[PDB]
Every structure is written in structure tokens, then in C-alpha cells.
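Worksheet: one structure, shown below.
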Amino acid sequence: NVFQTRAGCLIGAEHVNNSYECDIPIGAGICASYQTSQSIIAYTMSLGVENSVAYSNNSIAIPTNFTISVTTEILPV
Amino acid sequence: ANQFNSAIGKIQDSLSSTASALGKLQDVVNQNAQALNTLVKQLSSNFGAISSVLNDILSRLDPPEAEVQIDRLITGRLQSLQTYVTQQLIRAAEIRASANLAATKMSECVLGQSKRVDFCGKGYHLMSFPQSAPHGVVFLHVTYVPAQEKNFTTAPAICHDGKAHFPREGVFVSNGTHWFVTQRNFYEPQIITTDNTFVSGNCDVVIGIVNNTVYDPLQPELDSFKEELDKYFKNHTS
Amino acid sequence: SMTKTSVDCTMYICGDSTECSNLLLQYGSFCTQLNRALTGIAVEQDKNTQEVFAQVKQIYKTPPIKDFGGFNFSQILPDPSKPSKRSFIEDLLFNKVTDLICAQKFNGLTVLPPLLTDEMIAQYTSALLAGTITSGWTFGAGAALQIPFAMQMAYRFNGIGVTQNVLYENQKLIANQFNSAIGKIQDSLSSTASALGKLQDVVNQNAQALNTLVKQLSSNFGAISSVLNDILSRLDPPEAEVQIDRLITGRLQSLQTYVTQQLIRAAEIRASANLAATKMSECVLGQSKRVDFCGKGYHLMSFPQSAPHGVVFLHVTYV
């Protein structure tokens, strides 16, 4: 469990090549998360699910359905 | 009705199960709590002197040696209190900045309708519900978001008599056979008419224009009544 | 964002001194308040990148077959042939913004690396560029909706009061005006390197603050000598505690002055980050009708660009 990066030597964590959504940040693009017989793993942060929208001259997408979403924002005063 | 009532019910389930959503307000109380605790703990430090109790310094050391030792705590506790005031002035600029940002959301999102993008929250803003919170305010934002979509075939213009026709409101769509005019935010198929489009330019100045037949709502009404005019004057000549 | 710095009270004031370490315990928790203040700054500086650079949670890409209607986006779009993802405009943005770091780390000043690296910043920018070119204003307020780019400017003109018939007739004229305007950006950034001085001043204020913080250690502050080995190895233990106390009091005020100065600059960088984050949603993601907000003229579309310790906005307006 010895791994080095730009943030320095990190002991007690396993290196994973896959990229998921983590919790405990580290730095220099390397993060940390508790995942599966479970331990702490360190891996490069994931940038989100890749969605490639098709583009064409005559192609257009008009939504046929809608939804009503309610969000909560807490601003201190 | 089922979309709004179910969304409000999820608020009670989110606030009860997750207590960290209000952490924005808990950080204000915890910040002032750590500032008051540290400010008191500085009273027990000697500050390079013999003792931290000024009553013991006066009751033991001589008057000439006491004024030097007592001055060490007075100077130290003064700098420790200036540090507290300095932190409070800095934290005041943070809480007043969030208050000015909240005062703007009360006017634009709640009182009126704000067309700003992602100011009232993600999606197209509709109506905002203010709520009371300790040392703060909670905002409930009702927004309009699309759900499902379908790929359509569009055209920049419709060519009929040789003059280009452009949509007044909405965009052109097609299922592969008929060309319809629908809104961008919602799909409402409508027959292309002279009332929904306007004539500008010609067909040669538009790149990608397609040929179609623009239905004139005045055409069949006048023609059917024109046949009443032809048959009437037919009796005039008979 | 600004450079993340961390300063320890023990090594900065008096290092390798056991007697001075006990004298520091007499002044209480002052280390805790100075360490948590500098730590809180490094956390808020990372939050500025999450509220500005990070906007949409989905990664958008450009189609292989590109017909934009005469526009050339190769300047704003990143170059896949390079080992790191960046565009032609971001080439001049990074090169015109200016070891000193290693020398400051020798005196006990720790420079923490940022959580969000430079490679991920350009990906967030490329995701917002590829989305605006394709999905237009749809992906910001909801699910991504594919729309022809020629139909996108038609709605952007109808929002400012211009009938879309102007676009189809002037499409050849607008193609030359836009491509020539983007070409002036590369000529302005290469010839004039002072347009980015707003970001260079942020680095200069940090360089002057870190260097002056170290230069205060060479001053004696009214004591016998600034070197710890000079006082401890000469004067008696009762006499040395008085002279070292003069070094502690002086170096503590110089350290509290730096922390107080950085907390003030931390409030200034968050004010500009909130102003930049507001332009991300209104000018870039959507279309803002505000006057002199997205820039002079009637706003149409905004193209964000990655920059070191900042962000560059490219606004397209109707004049």
C-alpha cells in the first residue's frame, strides 16, 4: 500500500485505474474514496458521464414531455 | 398536480433523512462558537509571565515587579481580543455578502419573475417559495425542466410560391412526411399556415430551403364563397 | 483561484529550539487560529474552481463532421494532437502569464497543490464549448437537445429584437465578420501581453507577500541577533529568555499581519469568483439581456476559455 503522486507519498491506500465519483479529496487530480472486504482506494477524479450529442444540419430534438422539479437553497442571512 | 404535490413531499423526506443539507447555517453557528471558545481560553495563558492570575501576581510580587508582570497579560489579552475583533469584521463581510445575495433572490425569484439563467436554480424558473430558517432563509424554487425528447427533421425555410416563409413563433419539424410548426419548449404539432409564418426574401437566398405547400386558411373560405358568387351571377345570366 | 499556501508557526518563528518551543506554549492557541485561517483559505480557493470551472456534470464532445455555416471554431476548440488538451487561444493565455517556489519552501513556507489540475479545467471548458455549439441553450436548463447551429443564432437574434431573416441573407457576411474577429484575438494576445495583467497582478501580490514574510526573519526586532544560536550560546538562560521573547513577539506580529492580509485578499478573490460564476450561467450557458454585463452590444453567445489562476470570457455581441 505504497503510492506516490504530486501530492506526496500516500501510504495505506490502494491505487485504482478506474475513475468513479469519490468523497474525500486529496489533490493534483488524485482523490480518495471508501469502496469494496472494504478498504480505502485512491484514483484520478472522474469528470462525469460522457454524453455525445449528435449534430446534423436537418436534425433537431424537440421535447415531447416535461416535468416539474423543486429545488431547495439555503442562504445564510 | 401529481408533479408538484409529489415534489413538495420529497422535501420533508430530504430534510428529515439528510441533516447535512442545512450545514450552511450550522457553519455560521460553529464558526461563532469556536471564536467565543478560543477567546475565553486565552485568559488562562500566562503570556510569558509568571502566572495567568492577576490576583496572585499582586498578592506575591513587589509593586515595582508587579506592574511589569501585570502589563504582560494586559498587552497579551489586548492582542488576543483584537484578533477576535479582526476575525469578526472578516466574517461580517461574508455574512453580509450572503445577505445581499439572498435579498436579491427574494425580489427576483419570489416577488417577481426572474429570467436570469440559473439564478433561481437549475431550469426555467416559475415560482419561488421563501421559508424561515434560524439565522438564515430557505428557498423553495419551482422550475420547468423537459423530460423526454424525440429526434425530428427540420428545415430553415419553406418554399411555396417562390418566396421564403419563416416561422413567426417556434421551429419547423417533420416526421418524414408532413412539416409541422412546434414550439421549442414543448411539442405541439400545427399545420403550416400563412398566419403562423411571414414572407421575407425569396427561396434563392436561404441555404437549405425545402419545397412544400403552405396552407392558406383564407383560400378555401373565399373559394367556397366565390362559388356562391359564380353561381349567383350564373342566374343573372340565365 | 489563488496560490494555496500553508505556514507552520513552529518552524517559522523559532526552529530547532526546545526552550523557545516552551515559550510558544505560554501564548496559548494562537497557532490554531493562524493555521485554521490559512487552511480555510486553501479550501475556499478550491471552491472557486468548483463554482466556476465546474458547471455541467456531463461531458460533451464535438462531432467529427463539422458544418458550422462558415464559422471556424478551431481556435476555441482544443487540439487533440497535443499531449495535454488545450486550444490555440489558450496557448497564448498560459504563455503570457508568469525556482522561487523551491526557495520559499526552504524557509518553512509550504505551497499546497490545487485539487483541480490544469488538464481537468480544459476538459470542463471543452465540455461547455462543445455543448454550446451543439445543444445551444438547452443543456443548461435541462436535458441536452440537439439543434442546428443555423437555427440557434436565429433564436438569439429574435431575443434581441432582430428578425431571423437577417441571418439567412447575411450568413455569408456574418461568416467573414466572425472569423475575422476571432483572428484578432490571437493577434491581440501575441502582440499585447498586458491584457492578462489582471491575472499577473494576482501572482505578483502573492510573490510580494511570500517574500516579505520570509524577509522579516532576518530582522533582529530589537534583540541582540536574529540568529537563535547567537543568543542561546552567549547570554545566560535567564537573560536569553528575554531576548528570545523579543524575537517571538516580533515574528508573531509579522505572521499575524500576513494571515490578516490573506484573509482580506480571500474575500476579494471570492467576490470576483462569484462575479465570474454569474457570467458562466447567464452569458455562456444561457443568453442574458442585461446591459453591459456580457459586454457592450446585444449579447448573443459567450465562449469560455481556460487561463492560469483565472478564466477568460469570449463574448459575441451584435453591434
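Since chain B takes its numbers from Swiss-Prot, the residues it shows come out as 924-1161.
Cβ coordinates come from backbone N, Cα and C, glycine included.
A sphere of 10 angstroms centred on the C-beta of B:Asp950 (variant position) encloses 11 other C-beta atoms. Under natural variants, Swiss-Prot gives B:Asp950 to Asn with this note: In strain: Delta/B.1.617.2, Mu/B.1.621.
B:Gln954 to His appears in Swiss-Prot as a natural variant; the accompanying note says: In strain: Omicron/BA.1, Omicron/BA.2, Omicron/BA.2.12.1, Omicron/BA.2.75, Omicron/BA.4, Omicron/BA.5, Omicron/BQ.1.1, Omicron/XBB.1.5, Omicron/EG.5.1. B:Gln954 (variant position) is surrounded by 15 other CB atoms, counting those within 10 A of its CB over all protein chains shown. The DSSP secondary structure for B:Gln954 (variant position) is helix.
The Cβ of B:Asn969 (variant position) has B:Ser975, B:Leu996 as same-chain neighbours under 8 Å, each 6 or more residues away in sequence. According to Swiss-Prot, the naturally occurring change B:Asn969 to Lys is described as follows: In strain: Omicron/BA.1, Omicron/BA.2, Omicron/BA.2.12.1, Omicron/BA.2.75, Omicron/BA.4, Omicron/BA.5, Omicron/BQ.1.1, Omicron/XBB.1.5, Omicron/EG.5.1.
According to DSSP, B:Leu981 (variant position) sits within a helical segment. Its Cβ taken as reference, B:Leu981 (variant position) is surrounded by 13 other Cβ atoms within 10 Å in the chains shown. Per Swiss-Prot, natural variant B:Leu981 to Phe is noted as: In strain: Omicron/BA.1.
Among the natural variants in Swiss-Prot is B:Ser982 to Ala, noted as: In strain: Alpha/B.1.1.7. Residue environment of B:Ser982 (variant position) contains 9 other Cβ atoms, counted within 10 Å of its Cβ in all protein chains.
Under its natural variant annotations, Swiss-Prot gives B:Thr1027 to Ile the following note: In strain: Gamma/P.1. Its Cβ placed at the centre, B:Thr1027 (variant position) has 13 other Cβ atoms within 10 Å.
In the three-state DSSP reading, B:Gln1071 (variant position) counts as coil. Using a 10 Å radius centred on the Cβ of B:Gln1071 (variant position) and all shown protein chains, the other Cβ atoms total 11. Listed in Swiss-Prot as a natural variant, B:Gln1071 to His is described as follows: In strain: Kappa/B.1.617.1.
In Swiss-Prot, the entry for natural variant B:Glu1092 to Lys states: In strain: Theta/P.3. The structure shown retains the original residue. Residue density at B:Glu1092 (variant position): 10 other Cβ atoms are found within 10 A of its Cβ, drawing on all protein chains shown. DSSP assigns B:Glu1092 (variant position) to coil in the three-state reduction, placing it in neither a helix nor a strand.
Record note (Swiss-Prot), natural variant B:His1101 to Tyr: In strain: Theta/P.3. The unchanged residue is displayed. Sequence-distant neighbours of B:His1101 (variant position) (same chain, 6+ residues apart, CB-CB distance under 8 A): none.
The secondary structure of B:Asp1118 (variant position), as reduced to three states from DSSP, is coil rather than helix or strand. Note: B:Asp1118 (variant position) has non-local neighbours B:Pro1140, i.e. same-chain residues 6+ apart with C-beta under 8 A of its own C-beta. Here the residue is the original one, but Swiss-Prot notes a natural variant at this spot, B:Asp1118 to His: In strain: Alpha/B.1.1.7.
Mapped onto three states, the DSSP output places B:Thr1027 (variant position) in helix. Using a Cβ-Cβ cut-off of under 8 Å to chain C, the variant positions B:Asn969, B:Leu981, B:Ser982, B:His1101, B:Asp1118 reduce to B:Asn969. With respect to B:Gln954 (variant position), the closest of these variant positions in Cα terms is B:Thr1027, chosen from B:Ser982, B:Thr1027, B:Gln1071, B:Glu1092. With respect to B:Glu1092 (variant position), the closest of these variant positions in Cα terms is B:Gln1071, chosen from B:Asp950, B:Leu981, B:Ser982, B:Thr1027, B:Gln1071. Chain A lies within reach of B:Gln1071, taking the variant positions B:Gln954, B:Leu981, B:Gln1071 and requiring a CB-CB distance under 8 A. Note: the CA-CA distance between B:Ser982 (variant position) and B:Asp950 (variant position) rounds to 44 Å.
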